[PDB]
Structure formats: structure tokens, C-alpha cells
Protein chains: 2
Amino acid sequence: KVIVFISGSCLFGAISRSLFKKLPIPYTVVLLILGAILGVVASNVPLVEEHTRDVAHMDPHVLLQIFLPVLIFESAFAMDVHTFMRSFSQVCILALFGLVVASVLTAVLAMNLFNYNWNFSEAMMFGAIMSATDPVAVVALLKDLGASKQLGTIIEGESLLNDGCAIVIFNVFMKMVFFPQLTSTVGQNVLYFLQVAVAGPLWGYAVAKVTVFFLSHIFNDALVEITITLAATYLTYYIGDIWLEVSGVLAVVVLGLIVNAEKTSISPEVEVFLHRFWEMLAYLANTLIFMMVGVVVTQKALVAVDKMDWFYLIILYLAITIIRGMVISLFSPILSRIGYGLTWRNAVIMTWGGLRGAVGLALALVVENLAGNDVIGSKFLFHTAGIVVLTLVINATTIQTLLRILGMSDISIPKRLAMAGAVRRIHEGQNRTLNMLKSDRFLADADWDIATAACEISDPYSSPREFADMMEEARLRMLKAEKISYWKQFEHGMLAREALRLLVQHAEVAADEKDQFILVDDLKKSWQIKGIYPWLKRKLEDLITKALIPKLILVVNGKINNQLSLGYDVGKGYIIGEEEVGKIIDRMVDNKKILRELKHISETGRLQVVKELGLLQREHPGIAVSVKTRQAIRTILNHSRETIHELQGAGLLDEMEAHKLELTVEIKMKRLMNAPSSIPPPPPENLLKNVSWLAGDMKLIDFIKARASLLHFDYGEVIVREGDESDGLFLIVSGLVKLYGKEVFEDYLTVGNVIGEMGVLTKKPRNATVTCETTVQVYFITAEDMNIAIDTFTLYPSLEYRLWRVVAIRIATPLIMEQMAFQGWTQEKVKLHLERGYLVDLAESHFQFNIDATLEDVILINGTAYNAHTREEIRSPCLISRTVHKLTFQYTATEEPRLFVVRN
Amino acid sequence: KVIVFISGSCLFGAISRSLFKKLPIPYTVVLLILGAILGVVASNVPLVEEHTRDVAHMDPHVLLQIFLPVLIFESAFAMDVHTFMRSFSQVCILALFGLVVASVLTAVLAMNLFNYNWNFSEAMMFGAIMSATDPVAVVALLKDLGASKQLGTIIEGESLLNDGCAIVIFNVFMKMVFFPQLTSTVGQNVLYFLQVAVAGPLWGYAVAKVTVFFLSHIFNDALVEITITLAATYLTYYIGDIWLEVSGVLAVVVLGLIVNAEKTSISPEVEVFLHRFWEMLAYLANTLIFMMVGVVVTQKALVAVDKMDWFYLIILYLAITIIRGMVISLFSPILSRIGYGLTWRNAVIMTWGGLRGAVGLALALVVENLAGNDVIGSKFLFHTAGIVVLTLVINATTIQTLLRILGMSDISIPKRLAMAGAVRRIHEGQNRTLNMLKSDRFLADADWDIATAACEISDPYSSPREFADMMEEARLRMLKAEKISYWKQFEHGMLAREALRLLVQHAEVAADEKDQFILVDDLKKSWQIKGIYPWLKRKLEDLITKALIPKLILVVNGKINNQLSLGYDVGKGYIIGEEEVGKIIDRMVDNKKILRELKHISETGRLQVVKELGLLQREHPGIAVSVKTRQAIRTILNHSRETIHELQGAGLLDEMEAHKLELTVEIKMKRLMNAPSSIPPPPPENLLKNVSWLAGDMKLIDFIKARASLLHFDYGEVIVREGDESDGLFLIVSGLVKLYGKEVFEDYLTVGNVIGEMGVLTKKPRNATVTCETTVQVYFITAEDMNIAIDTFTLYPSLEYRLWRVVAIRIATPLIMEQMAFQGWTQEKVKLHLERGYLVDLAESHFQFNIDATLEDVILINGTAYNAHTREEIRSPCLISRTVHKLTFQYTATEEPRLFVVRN
Ligand SMILES: C[C@@H]1CC[C@@]2(OC1)O[C@H]1[C@@H](O)[C@H]3[C@@H]4CC[C@H]5C[C@@H](O[C@@H]6O[C@H](CO)[C@H](O[C@@H]7O[C@H](CO)[C@@H](O)[C@H](O[C@@H]8OC[C@@H](O)[C@H](O)[C@H]8O)[C@H]7O[C@@H]7O[C@H](CO)[C@H](O)[C@H](O[C@@H]8O[C@H](CO)[C@@H](O)[C@H](O)[C@H]8O)[C@H]7O)[C@H](O)[C@H]6O)[C@H](O)C[C@]5(C)[C@H]4CC[C@]3(C)[C@H]1[C@@H]2C
Ligand SMILES: Nc1ncnc2c1ncn2[C@@H]1O[C@@H]2COP(=O)(O)O[C@H]2[C@H]1O
Ligand SMILES: Nc1ncnc2c1ncn2[C@@H]1O[C@@H]2COP(=O)(O)O[C@H]2[C@H]1O
């Protein structure tokens, strides 16, 4: 029976972990102490052994085959993959250097200390045991303190490589030692080394790729993805183990880091459930193994205790600390030379960053059980248990005190100021809500002292050199204002998460250096296509059965395209940022020279950044249109979600249907996320011109031979000025313009509109000024082209009637929104319901039209009319009231009357 | 080796669920078909048996000990406990009657059909097999259709009791049959029946209570509770099994229904993760066992196949359908008589609601494996496999077609109308957002036809008799009008989930009957304390070591209080509802007599509902104050969460601190759940008068003895009328009043204020009219008591200073909000910063006060003043400008001058 032992183990771990949270020490030593407690009954009363002897002696196979894979997999499952791959090369080379030197320096101290009959193999055993690492406690406490993000992820990163290489070296040397009958030739050894090296990782890569491709074909299902993920993970581990006894751990590590690298094709509930399940398994295993070593070491290491061994325990700690500090200090210059160097504070927290854990204890138990009836294994356990308990119990306190005195974990002034402002905002919000609650007529019998005292909220926190200090304060104000503007810019759905993280990383590293601002060379290389990728691009485009080659090449290009997309929008963000510079920095500033130099560097950055964006869009337009479409879809769907949540909160519908509406918009989200990243070609300009307006006339296709200029106007170029003679005409084909006219009005004209309408109709000069806020492509149309079009209309003036209706809309809408006869009319209503209309020719009516009940809206566009009863001479563009039912018009060649009629 | 079989089972189940989910048939038969597929290779190629013989013959013990508990537990875990206990007695007694009559009517058909050497024991075997039920597919399809919640939950309800009683009867009869050496005396049988009937569930009740009490002591820890809940469930099952081989299933059922009945003391992530985990385990077991039976039945039932057996499988289907329909039809009148009758549509869908599942197949395999080398077990398996495969596949189609033709699952007109209105609201919102986005100067190069084509959204759906029809339409308009008002009224956090569910159930059952409105007798018994509970309350009040008795009695009272709170709460909701009736029903109505009779019946309902609410307040006030405080806490917390979400959306802070803020509001929420349902005593108003206003002066203690009227004024009672002589004075002690005064103003006055100040100070008649909108308790203070107060003022008139400051604020605040010298001043600011003030006696200054820079605010409360330079005769209550620096006052006994001064 083993039920009582494991159940009590779970209960003891639960109570200890829950209780011992106030102190900064990890709870695990309590478990260890509990094991030592069992030691005393492990010497006295037989009832405990007969209930614990079966669990006291697991076969080593179950330990090395079950506990190691799950712990190593969990250590590799909670990673931030993007931050890890930001600096993967540096951390892996530093980790491999550290582990090889820590392994090789153990032999000299082993021979200088013990002077026993211990070969180099025993030294390798000891070095493999002592080099294990555990980052859980330190990363948990630094998240509790919130010092830095890249620090925590690299700290949790290198422990994976340390543990993997340690178990590899241990296991090969262990097969060398305890089974000497095996072949130990150099050729077989290098074959074993290379085999797994090149295979296990690629085997895991292949299985991860095929399982994520299979997972990509699942929509709105709940069970199959978890079932298939668990099955794939186990099958990968089993195949890896049956191939090589060692390679399974590396295979599951690579599988975990790949599957954690994908989040877009899997629903959020799936990975939060998977994270919870795996973390629970790891916690259970950790508690069990720590209590296990605690109970076994007391009964085992009772006879090998010695004072010289205690002195050895004292000196191995100083040895490991000094060698780790020395190696990180001497490879610090190499880290500085590569361009990813860290500060001396980062070095000194690297000095105390080491922490052993469960994996070293596991390897200790398994090497004991392979050792068998010998005092040497008990010696190993005594050393490793002593060193791990002392190193963690003093390491936690030392790092806590070190960050206390050095104070890199202290929060900054801007963030605590913002937190205090938020607290005060919440305070007066609840104050005014309470004041509203006072006036209610149904809650007057309730007291308020307990109500206020139970709902309080508080923050958890609680000379030229003068010119330099004040400009430093000013740059701090500028940087906090810009990053909060960046957050606001991204919260309306207008940016991407990766773009946000890269941009705030750039801002933070720019602000870290003294008197250093945001710079663009980092942005330049962020959008620049460097590395071996252009080399392989040139190779693939030069070399181009056969069917496998081209398809992959396509998505290969897409990868590069994806990169460029990110670059484009991050530059886009900076534009908005510098836009805020133009509208914020003029208020909190107090000095003139500092203000003007900050403005000056602002312009210089702006003019430096506009040009390369212009060239990248001028050579690669499909990327621009694709990311713009992604932008538009993201923002409109985000606002749709916000307004459906508002309508739910408005109480106009129950939440049961809202629970399906959110599913509908969620499947729309995940359809968007798997966007056609393959770049769609921009639509043809002539095709867009044909689509934009109902050009049913074939002479309009013949008008392409009369209207084909493709003229470009750059930023700020005024096209026409008011008062100029109406000679030309323009059709916009690329860009957006702003028109100012005369009260006064401002309009925005996009692609697909005609300009110069009144100058041809009324033969009047220019009256409104148009400006272009970007490079714009336009077609040039002459007055001779207008005459040719008028000839082409012949019996049926299609475009003439269409433009008459259009100009009627542009005249009517301001007076509709201004007059009291139309109040509450929206832009869409006046742009949609007014389209159903036509014109009446006055030649057939002898310039005498009778208004009846069928007519609903009559607007005089041009000409002068007279009332048939009061002889009221009215002129354009006054709106005609419904009182008049008959009008008289004079046939004037200089000003032909124009009227619009709307039927019922 | 068995890895390949189970892995292939997982893959085949996943691919079948992915590929067949479009059709309304369950995927399970597909699995069954795949089992038959294996059958053919199970005859020919030896490579499959050697890969499946180890899994072809599991020991029956592991099946009956593993697969049954997890399946029955999962059937008991996804339940809705409140609707389950709404009609527990009815559903359990009907389930018991149905299962016993299904059992006993199998022997007659067994003897009339087989005519074999089968004892009554074989008949009970068959009846235990065939009576199993499985509601998963039918509840899934009806929840896809969304016909009725109570129907689906009760149909999921009875299957648990059916399966539990079936496995109990099977197991006792199997122990009787295959092990005849056991004792079969009546005494031992009845002892076993008693120890499985009542001794079982109480053990699970005790373990659930102790584990939830243990769980209640942990706040903000997301790991320990999972690893303790799973251990508790496993130990419960193990102890239940070792105590008795049968009762373990009943114990785990009762544990599941208790733990699912608690949600408040456990974080939501815990139960969503636990539901996902357990449901995944049950799905995996179901798939495995169905593939198992599909493989085994082909090789086993190949030799016993016969056509007359096929006729038998035809006739058993008809037998079960006719007996089930007959028994439910003949116990329908008991349901009608008990007050929980169902419609004939409910009866006819109850006829076809039967559906077998995995449990019957499990019992079939285990009875075969106990049978061993015999043809009778293969006979059993052939019958049960054939009947389940025909019944489920044609039952799904028949119920689908039946709901298609009868149309109880057709959605109503109002809800689809509301869905269409919401769709048009979403459409106009996205239209205006698109119009706004068109004007941007950064997205001009983006097309819109794919953009519009990627954001479409649509609904998933697509004479006196005339007087009766139109009043039916009017009452439908009314009922939707109120229920949407009820949803809105809950949405601001002003209700409770249980009260909402009970109220909407009452509204739905009121709307179910034709021309029937909402009633109050149902509401009356909803808040009425009936049953055996008041009888045991009387017994416990009569009867009252010793220490165990009183404490439980206390929480016993608390349970009663809980019920009353809900009653009070639901009553409050109806008041809001009737308020909406006063402001809605007057606009869609078109007829006069229907409108006036609806108003009349509404008012009769109002006058009927106010009186019992008033009494339940008058004998039990502490419940009222407790629920009012709970309401206040709920609404302020909800609005604080909304405004912190808005401030996040305003782009003023990042989400990392928002995580801490939502953690803080969630711990405040669970502290609200920690608020004692035990009723706090109402505060003693005479004792609390010192808290309401400073009563440290002993003359105020004497004034407490001066006036102790405690008079009650009912609803709508005007206390004083304007123009009446100033004879008395009032201090409110319980209630809220509305004061209308003269521009004109409306004020709301609560407990803790003094009225009638101007009638004593200025000796003027009443100018404003006060009304009380409820029953109010007040103290009567005379003008002779005002002369006693004149004696009390003495040298230092502190109470006079306080009331002078109060009336100064009263005069100033509308003047502050109206004058242009104070723009943007809030009520809190003018009520807080103006408190730091005092008065200066003009007698010591000879009625000549000099204004300096120290003074900041000067307001003339009363009297007439004159300027020292311009001789400007100014009078109260005009605000004094800062231009005047000296004033003269005339000593007049009729109107003594009074001014308020504020120091800097
Ligand atoms: C994933 C996470 C991590 C943690 C965890 O999951 C979650 O991991 C899981 C996994 O990792 C599990 C382990 C996997 C490996 C398992 C190996 C298993 O060994 C085998 O277990 C068999 C079970 O039927 C037999 O052994 C019996 O085991 C019972 C349980 O302890 C004893 O109860 C019984 O003995 C009886 O009671 C005790 C004594 O009175 C007598 O021995 C006898 O009356 C034994 O019976 C066996 O048969 C004979 C008697 O009937 C011999 O006595 C023999 O003993 C011999 O000598 C040794 C013992 O002295 C034994 O090792 C050897 O084989 C034998 O020849 C003995 O075993 C068998 O025989 C033995 O091999 C062991 O039981 C449990 C075991 C460790 C598991 C324990 C629980 C775990 C950790 C789980 C744990 C929760
Ligand atoms: N209200 C208006 N809205 C949009 N465009 C206008 C409006 N009024 C005038 N225009 C355009 O501005 C042009 C200015 O010169 P034209 O008169 O040649 O032709 C005019 C029209 O094309
Ligand atoms: N602006 C005000 N706000 C609140 N209460 C007032 C206001 N003006 C007058 N009152 C009260 O209304 C009472 C009406 O009669 P009295 O003049 O006796 O005393 C008066 C005050 O108590």
C-alpha cells in the first residue's frame, strides 16, 4: 500500500505551500524538513517503514524516465518565445561556455579535496550533479518585484540548456561507468554524439510542424485539439526514447518550444487549460521528489557524517560562486563586443542568479540507486543535499537584500505618478457614484460608514548643469507622454502586439542611455532585410520532382513580406508619435532654447523617416494595401465588438445571444489572423476607374485616349487657386485631398471623384482651394475633352445628369443640415435616400412645371425662377418651399435654369 | 503492446468527430462501424490480433471499477443544481417508478419470447441491461435548438437516477447469480439494502462539507485547490468502494452534485478547468468503449446470428417504446394533480426522449466476461448492440422531424425582432465607423470591396375575437417590454442571479397561459415561509454537550434570512417593473378601453404588492438594511470596474497594473460574498444621533429629552404647506423626503438634517412644500423648543453656527452654480471646501467690518448692508463682489444683518 504516503504528501505540500508564503524563502525546505521529521520515526517505530518501504525504493528507471521529462518539459513550456528568439544565440553560447567550464573545473577540486580512489569519471558525476539549475523561485520573486522583462526571460532561458547538457553528459558518462562492458571507441562515441545532435531536434521539428498543420484544420471544436496534442507529445517522447535513451528529453524540449511559439491557430482556452494541467503535474512531481529525498537522506546519511565533510560543504559553495562569477565576468567583454552587452548591475545579479533545484536531486537519487550497496553514493547525497539547501536558503535572502540596496527593482517616478492619478480618478468616480446613490428613494435606510470603509482603494506602493538637469526632466516628460500615446494608439485596435513590443523595447533602450533620444538606425535595421535570408533569396531566384520547389518558395517570400509588414506599421506608429509631438510639447515646456531644439530634432527625425517609407511603398505597394486592409478590418471589427458589448450593457438584449455573437466575431478574428499574407497585387488604375463610377458609355473608354496623364503632385502642392480661369479638369486616381471652400466648409475628397464641375457648367472661375497631403496621381482633362464628352452624350446625357445630381447633393447637404426644415438627418441618410431622383426637361413643358403631390423634394441648382402667383423672384441655391406649386422660368442662354425633382 | 490500438482509437475518434459533425446523427455509430471494419481483419490477418488480443480481453473488474464511475460522475457533473432542486421530488419519484416498471415488465416478454431455460434472474439481467439511458446527444441537440432550459435539465436529470438504480440492481443480482455460494437470506439482503440506501450518501455529504469548509480558508491561490479536490474525490471513491462494492457510484454522485452546487467560494477558473478535464476524460472513455464493442461483437456474434433473432430485435424496440409511452402517459395525471403538470407536447417528446448509451454497453461486456464460455452472453451482446444501434440513429431523426413538424423549437417573433434590430444597430455602427475611417489621411490607398466583403454580419435565423387578438398582441408587447426592462435593471448590478432566474421563470410561466398576466400569489408563496422548515423552527424555538446546540441554530436562522432576502429582492424588482409600466405602456397602445383596464389591473397589483412589502419591512428591518447595503456595495463595485476599464481604454495606463486592480476588485467581490447573511441589528437611531451629528454638548443630550415624538407619516403626506405660520420644527430620524421650493428648485432630504430653519431665524411663514414618498419617522420640535434652544445657545451658539453654515451652503450652491464667477464647480467641491468657514460678530466691530486679503468668501445671509464708498444699499441673498472692502450695517431688531466669512 502506497496510498497513504502519496495522499499525505499532497496534503503536506498543500499546507506548507499555502502557509509559508509571507516569508521570501521558498516553501520547499519545509518539505525537506518534513522529510527529516519522518527520519526520526524512520529509526524507531516499524509502522512507518511498513507503510513507506515500498515507496522508499522505486527502481531508478521510473525516476529517470518519468520525473526528468516532465520537469524539463515544464521548465521549457512557460517561455516567452519571441523574447527568447530575440537573443537566442548569445544566451546559448554563454550557457554552453558556462556549463563546459563548470563541468571541467570540478575535477581539480575533486582531486584536491577528496584524495580518494575516485577516477575522472567520479569527477564528471559530481560535476553533472552540481551544475543543475532551477529558475522558478528567482523568476517568481522578480515578477513579484517587476524589475525587468528581458532579464527574467533570459534567466529562465539558459537553465534549459544547462539542464539538458547536464543530463546528456551525466547519462553518457553513467553508461560508461556502471556498464563497462559497452563499447567505448571514439568512432561509436562520435556517431552517438552526431546522431542525436542532428536528428532529435529535426525529428521534433518535423512532428511539431505536421501536428500544427493538422491542428490548423479545426474550427470551433473543443476536445480534438487537446486529445491530439497530448497524444502527439507522448508519441514524440516514446519514439525519442526508443531511438536514444537520452534524445527524448531534447526532442520534447524542441517540441515544447515550437508549440509554445504558436498561439494564433489555437483557441485561448486550449492553451490556458494546457498550461494549467502541465503546471499542476510539475508541482505534484516536485513536491513528491523533495519529500522523497528528505525522508531518505536522514536514514541513509546518518553514518557518513564528518566534520571534514562539513568543511567541504562550506568550501564547495564558495568554489561554485567564485567560478561562476569569474566566468561571467570574463565573458562579459565578449557580450559587450557583440552589441548585446549588459550593465554591471546585470553582471552582479548574474553573480547571484544561480539556483539549484529538483533536477540535481533527481540525478542524485538515481546515481545512488545505481551505486547500490556502497558508501560513495551516500557521500554524493550528503554533499548535494547540504549544498542545495544552504545555497537556496541564503541565495534568496542575499538577492533580496542586494536588490534592496542597489534598488534596480524600485519603480520609477512616472509610473507611480500615473498610478496615483488613476487611484484619485477612481476615488472621485466612486465619490460621485455614492453621491448619486444618496439621492435614490429606495436605499435611504442603509448606513454608509461600513459601505465606504469596505470599498476603499489604495495604491500597493504606499549653470549648465542645471540646464542639463532640466532638459533631462523634459526628456523624461517627453518619453512618458509618447509611450502613453503609443499605448492609446494601439488600444483602438490600430496596431499589432509584436509591433508594440518591439517599439516599446526600442523606446526603453533609447531612454536607458543618458541624454539619448529615440533613434532610427535600429528602426532602419528593423525594416532592413539582412542576414543569410537575402543570400538564400538570391540563390533561390537564380536557380529557378519539380512540383515541390516553387510552392514553398512562395511562402518563403511571404515570410520576408511579413517582416516588411511589421516594419511598415512600426514606422507608421512613429509618425503618429511625432504627430503628438506637434500637439503636446508646447504646454509643459518653460524654456525657449530647449523647446526649439526638441522641435528641431523632431523635424529632422520626421524628414528622415518620410523618405524611406515613400520609397518602400513606391516599390512595394501590395504590402501597403494589404496592411491597410488588415488595419481597416481590425478597427471596424473592434468597434463592432465594443458597440455590441455596449448594447448588451444597455439592456436591449439578453446575454445568451451575445454569447453566440461573440463566437461569430471570434471566428471572424481567427479568420483574419490567418490572413492571406501572400501579397495581393494592387488593382489596376484603369480598372479601378471603371469600377468607381457607372461608366456605361463606351466613349468613356474612348475618353481614356483623351484623359491619360498620370500626373504626380507631391506633399503640400496646391493644385488650383481660387479665382483662376476654369481651363482644365481632373479625375483623381490615387490619393486623398482636402478642399476648403466658402460661411466656409472643409471637405475630404478620395479616389473616385470629379473636380471642376461648376467651372464647366456655369463657366465660373475657381472658388475653392484644394491641397494634397501626400503624393497623388491624377488624370488631366481639358475643356476640349469636356466638349468631346458633351458630344458623346448626344441624346442621353448620362454623366451630365449624374454630375448634376452629385452637385445637387453637395449643395443640398449643408443647407439640409443648416435649415430647420431638416433636423436629425444623418450623412448616410441624405447621401442614400436623395439618390432616388431625376430631372425634368423644361423645353417640353415650355418652361412651366406644375408641382403635384407626387413630387417630394425640389431643389433649384441653377437659374432664376418666378412664382406664378406672388411673382417672387427666387435664385439659386435657395431651397424651394412646398407652398409654391407653379413656377415660371425665363429661357436664358447665359444661365439656363436647373431643377431637381424627387418622386414619391 | 497496446500503444498502437489506443493511439489509433484517439485518432479515429478525432477524425470522426471532425468529419461527421454536420449531420444530426451522433458520430458514435461511425465508431461502431469502424469496429466492424476491424472485424474483417479480425478474421484474416494475424498481425492485428497480436496487436489487439491484449486489449480484446480486459478483466471485467477494471471495466466495472474504472469506466462506470467516471461515466456516471460526468453525467452528474454538468448539472444545473438550482433547476435540479426546483423539482427534485417529482423527477426522482417518476424516475423510480419508470425504472421499476421497466425492470418488472421484462420477465414476461423474456418468457413469452425466448422460451429457453432462463430463470427470473436472467430476466433481471436483461432488464438491468436494457433500462440504461444516455441524454448527451438529445440535450446537445436541444441546446443547439434552444427550446426550453427546464425541459433539458430535467431530462438530463432522471438519467442519473435511472443509471444508478440500474447498476445497483444489476450488481446485487449478478452477485446472486454467478456466485451462488453467497448468503441470499432476506435479513442479509435488507441489511445490505439499508446500508447502501442511507449509509452511502451521508458519507459523501460529510466529506463534501468538510472539504468545502477546508477550501473556504484559501484566498488567492490557483493551484492547491485542484490538487486537493481531485485527491478528495479519489479518496471518497476508494473508501466508498472498499466499504461496499456498489455504493461507491452513489457516493461519488452525491459528492459531484454537492460540489457542483457551490460556485461562490471557488474561483471561476478552477471550475472551468475542472469541467474541461473531467469532460475530456469521459469523452475518451466513451470513444474507447464504443470502439471496443464494435471490434468484439463482430468476431463474437458471428456464429449465433439468426433471422428469428432479427425479428426479436424488431419486437423489443416496439415493446420498450410502447411500455415507456404508456407509463409516462399514465403517470402524467399525477404530475397534473401535484401542480407540476406538463403539456401534451412535453408528453409526446418525453415518449421519444429515451436514448441508450455507453453504460448499457459496459454492463453488457462485463456480464459477457463473467458469463465466459457460453452462448448466452453472446446472445445478450447481439441483442443489446442491435437495439442500441437502431434506436439511437432513428431516434435522433424522429425527434428532429417531430420538433420540425410540431414546432415547439421555433423561436418567437419578439426575440427575432430584437435580433434584427440589434443587427441593424450593428450595421449602422459599422457604417458610420467606415465613414469616419474614409476621411483619414493615412489609409487612402486601401480598397473597400474586400474590406466590406470581410465584415458582413447577419442573423443566424435567416368583432370581439378581433378585440381578443389585439389585447393578446398588447399583452405580448407588455411582457417583452417588462422582461427587457428586468434585464436592464439587473445589468447595472442592482439584482441577484437567483432572484433574476426566479423572476424570469415566473414571467415565462405567466406568459405561457393564454390571456394570463403576472400574478402575486406565486410571488406570495415565493417569499412565504412554508414547508416542514417552519415546523422545525417552532420545535427548535420550543426546545431551547450544550455548546453544539445554539451555534447551528444561528446559521439555521440565517438560512431563513437568505430566503427572505430573495423574496424582498424579487419584490423590489417588481416595483421597478411597475414603475416602467407607468412610463412605457402609454405610447404603443392604440385603444382606450384596453389601455385603461391594463392601467387599472396594474394599479390593483401595485396596491396589492406594497402592503406586504411594508409589513415585512416593519417586523423585520435588519434584513432590509442588510440587503440595501449589499445593493450599494454591488453597484459601486460594478461602476468602479466599469470606470477602470474605461480609464484603461482612455490610454492612461497599461494593462499590467490593471491586472492588480482587477485582482483587488475581485477580492473585494469575494469579501462581499463573505458578507454575513446573518442579520446585523438596525442601528439605534437615538444612540446613532451622536454619530449623525456631533452631540458632545450636554445641552444636545437635554434636547434629546426635549423632543421624542417619533411620529409616522405615510406615503404622499404633505407635512407643511407654503404660507403657513411658522409654528413647529422637525428633525427627521427615518426616511427620505422631497422638497419643492421657489426660478424653482427640487431637493432630496435624508436622515440627519434639520428643517424649518427660516421660520425660526427669519420668523417667516412656510415658503417651500415638503412631501414624503414613504412612511417616515420624525421628531416634533416646537417654537417653544426653539426658545429652549435660544437658552441653549448661550454665550457660544454652536448649533446656531452649524445651522447658519448649513443654510449658507443652501443659499450659496444654486448661486454658485448660476453665477458666472464660479463655473465648473462640482457639488462635492462646494460642499467640501466651503466647510472651512466661520462668522464674525459685528457688535465688537461696531457694525463695521473691514475686508482684507485674508478673507476669501463673503456672503450676506440676511440683513441690509451699505457700501462705505458708493453707498450701495445691498440686500440678501446677493453675492458680494471683491471690489467692496468696507461695509456698514444698521442695528435692526427686525432683521439683524448676517454675513459669512472664509479665511485664507
Ligand atoms: C506522474 C506522477 C508522479 C508520481 C506518480 O504518479 C503521479 O508516479 C506513479 C508511478 O511512478 C508509480 C510507481 C510505478 C512503479 C510501481 C512498481 C510496483 O511494483 C510492483 O507492484 C505490484 C503490485 O501488485 C507487486 O508488488 C506488490 O505491491 C504492493 C503495494 O506495495 C504490496 O502491498 C505487495 O506486497 C504485499 O503487501 C506487503 C507485504 O506484506 C507482502 O509483500 C505482500 O503481502 C506487493 O506484492 C509483491 O509480491 C510478493 C508478495 O505478494 C512479494 O512480496 C513482492 O516483493 C518482492 O520484492 C520487492 C518488494 O519487497 C518488489 O519490488 C519485487 O518486485 C518483489 O519480487 C511484492 O512486490 C509487484 O511485485 C511489484 O514489483 C509498485 O508496487 C508500485 C510502483 C512503485 C508505483 C507506485 C506509485 C507511483 C510512484 C505513481 C505516483 C503517484
Ligand atoms: N460643395 C462642394 N462640395 C464638393 N466640391 C465642390 C463644392 N463646390 C464646388 N466644388 C468643386 O470645386 C471646384 C472649384 O472650381 P470649379 O468651379 O471649376 O468646380 C468646382 C467643383 O468641382
Ligand atoms: N435652499 C434650501 N435648501 C434646503 N432647505 C431649505 C432651503 N430654503 C429653505 N429651506 C427649508 O425649508 C423651510 C421652509 O420653512 P421655514 O422658513 O420654516 O424653514 C425652511 C428651511 O428649513
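In chain A, numbers come from Swiss-Prot; the residues present are 76-537, 571-652, 814-1011, 1030-1191, in order.
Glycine is treated like the rest: Cβ placed from N, Cα and C.
Look at A:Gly1046 (3',5'-cyclic AMP binding site): DSSP puts it in a helix. For A:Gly1043, A:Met1045, A:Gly1046, A:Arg1053, A:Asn1054, the entry in Swiss-Prot reads 3',5'-cyclic AMP binding site.
Taken from Swiss-Prot, the feature 3',5'-cyclic GMP binding site covers A:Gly1043, A:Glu1044, A:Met1045, A:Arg1053, A:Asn1054, and the record attributes it to experimental evidence. Its own atom aside, the Cβ of A:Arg1053 (mutagenesis position) has 19 Cβ atoms within 10 angstroms in the protein chains shown.
Counting every protein chain shown, the number of other Cβ atoms lying within 10 Å of the Cβ of A:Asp238 (mutagenesis position) is 26. Under mutagenesis, Swiss-Prot gives A:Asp238 to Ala with this note: Abolishes sodium:proton antiporter activity.
Look at A:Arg399 (mutagenesis position): DSSP puts it in a helix. Looking at Swiss-Prot, the entry for mutagenesis of A:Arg399 to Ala says: Does not affect the production of voltage-gated currents. Abolishes sodium:proton antiporter activity.
Experimental mutagenesis at this site is recorded by Swiss-Prot as A:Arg1053 to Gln, annotated: Abolishes cAMP-induced shift of half-maximal activation voltage of gating current.
In the vicinity of ligand 2, defined as a Cβ distance under 6 Å, the following of the recorded positions A:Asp238, A:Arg399, A:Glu1044 are placed: A:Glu1044. Between the C-alpha atoms of A:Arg1053 (mutagenesis position) and A:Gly1043 (3',5'-cyclic AMP binding site), the distance comes to 8 Å. Take the mean position of the Cβ atoms of A:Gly1043, A:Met1045, A:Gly1046, A:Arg1053, A:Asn1054, the recorded 3',5'-cyclic AMP site; other residues of that chain with a Cβ within 8 Å of it are A:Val989, A:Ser995, A:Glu1044, A:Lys1051, A:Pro1052, A:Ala1055. Across the unmodelled stretch of 33 residues from A:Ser537 to A:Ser571, the Cα-to-Cα distance comes to 35 Å. The number of other CB atoms found within 10 A of the CB of A:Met1045 (3',5'-cyclic AMP binding site), across every protein chain shown, is 19. The model of this deposited entry stops at A:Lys1011 and resumes at A:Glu1030, leaving 18 residues out; those two Cα positions are 6 Å apart. Neighbour density for A:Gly1043 (3',5'-cyclic AMP binding site): within 10 A of its CB lie 19 other CB atoms from the protein chains shown. There are 21 other Cβ atoms within 10 Å of the Cβ belonging to A:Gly1046 (3',5'-cyclic AMP binding site). Comparing CA positions across the recorded positions A:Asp238, A:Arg399, A:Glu1044, the one lying closest to A:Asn1054 (3',5'-cyclic AMP binding site) turns out to be A:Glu1044. Gap of 161 unmodelled residues flanked by A:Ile652 and A:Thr814; Cα separation 13 Å. Each of the recorded positions A:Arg399, A:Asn1054 was scored by the number of other CB atoms within 10 Å of its CB, and the largest score is that of A:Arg399.
A:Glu1044 (3',5'-cyclic GMP binding site) sits 77 Å from A:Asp238 (mutagenesis position), counting Cα to Cα. In the three-state DSSP scheme, A:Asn1054 (3',5'-cyclic AMP binding site) is classed as coil. With a 10 A radius on its CB, A:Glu1044 (3',5'-cyclic GMP binding site) counts 16 other CB atoms from all the protein chains. For the recorded site, A:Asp238 (mutagenesis position), the DSSP three-state label reads helix. Of the recorded residues, A:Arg399 (mutagenesis position) and A:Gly1043 (3',5'-cyclic AMP binding site) place their C-alpha atoms 78 Å from one another.
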